[PDB]
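First up is the structure itself, then whatever we jot down about it.
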Amino acid sequence: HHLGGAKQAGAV
Amino acid sequence: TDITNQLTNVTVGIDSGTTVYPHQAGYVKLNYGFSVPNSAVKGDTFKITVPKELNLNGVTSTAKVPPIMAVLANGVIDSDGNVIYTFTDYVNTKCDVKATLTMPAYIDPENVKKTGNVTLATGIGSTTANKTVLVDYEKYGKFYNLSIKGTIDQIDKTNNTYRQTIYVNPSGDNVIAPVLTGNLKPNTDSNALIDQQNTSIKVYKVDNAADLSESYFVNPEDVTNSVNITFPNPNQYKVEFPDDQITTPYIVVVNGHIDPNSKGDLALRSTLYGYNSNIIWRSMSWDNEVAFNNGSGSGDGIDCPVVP
């Protein structure tokens, strides 16, 4: 078992 | 009237790092400053040019541009993606008016499909700014023969929906008895509602990894009916894919809902389970999170002269 990620930005 | 060209003392700029990482909450800021002609009256306009390589919404379904506050002007995004501001009656009575504006802008997924150098340009009239940056979408996640990466789009906060695109096995490995689950990310107070009546999943077979976007823009072989989609636990979905193996990537597109009374944001975990050729069971997880940003604008004027 292993783990990565993304985060994304956007307009309020 | 359009008074774009009668704006004076115009400055434009782009604030960003040299590399932008759109899947690590990277964005850019467009900055503008200008003087407004005393002759400006209410309903006068002026147009900002926004390039195709950006959008102003990013993960969110649409955006609002900052009204410029002293309201000095109200903005809307036109059908070309450019921004039109309309002057208020504030300019009817004020003189030596001036204003500055900032808008976050985001690498547009469809116009920037791959990782590479992008030269971004914006402006107001003839005054423009440009910047060339590397857009790095980086790499899908991997653990033995288990690859996975996912991205969110179209967070619509009017309708409380979201969409999530997941590449399963983007690396083209052989997976024996592959299983995907879609979860909330623990301890985020995640606002996703993942169940039969809030969640619709489609899955597509991919012929060639090469036909996939690094940006995760997807233009939708549909194999939804050939797979078994289930809702086995609270706020969890499961996807079960003739020989109990897969040897190609799959696109999993999830059209879901969010909970507006939830105390957190959209925070998601997707997990791929599978055996390798040694028949060992493993899992690879991919978190998906979001960050929201706003622009702002302000102006100032003085009372126009009154003859004494």
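Chain B uses Swiss-Prot numbers throughout; the residues present, in order, are 230-299, 303-452, 456-476, 479-545.
In case you wondered, yes, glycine gets a Cβ from its N, Cα and C as well.
According to Swiss-Prot, the features are:
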| type | residues | note |
| --- | --- | --- |
| MUTAGEN | B:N525 to A | 2-fold reduction in clumping titer compared to wild-type |
| MUTAGEN | B:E526 to A | 32-fold reduction in clumping titer compared to wild-type. Reduced ability to bind to soluble Fg and to adhere to immobilized Fg |
| MUTAGEN | B:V527 to S | 16- to 32-fold reduction in clumping titer compared to wild-type. activity. Reduced ability to bind to soluble Fg and to adhere to immobilized Fg |
| MUTAGEN | B:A528 to V | 2-fold reduction in clumping titer compared to wild-type; when associated with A-532 |
| MUTAGEN | B:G532 to A | 2-fold reduction in clumping titer compared to wild-type; when associated with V-528 |
| MUTAGEN | B:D537 to A | 2-fold reduction in clumping titer compared to wild-type |
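Projection of Swiss-Prot feature records onto the structure.
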residue : record               : Cβ contacts under 8 Å, 6 or more apart
B:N525  : mutagenesis position : B:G382, B:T383, B:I384, B:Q396, B:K417, B:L503, B:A504, B:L505, B:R506, B:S507
B:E526  : mutagenesis position : B:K417, B:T420, B:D502, B:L503, B:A504, B:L505
B:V527  : mutagenesis position : B:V288, B:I384, B:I387, B:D502, B:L503, B:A504
B:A528  : mutagenesis position : B:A254
B:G532  : mutagenesis position : B:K258, B:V294, B:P295, B:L333, B:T334, B:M335, B:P336
B:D537  : mutagenesis position : B:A299, B:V329, B:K330, B:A331
Task: Filtered B:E526, B:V527, B:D537 - mutagenesis positions with C-beta under 8 A from chain A - done: B:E526, B:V527
Task: Interval bridged by 3 absent residues [Cα of B:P452 to Cα of B:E456, Å] - done: 8
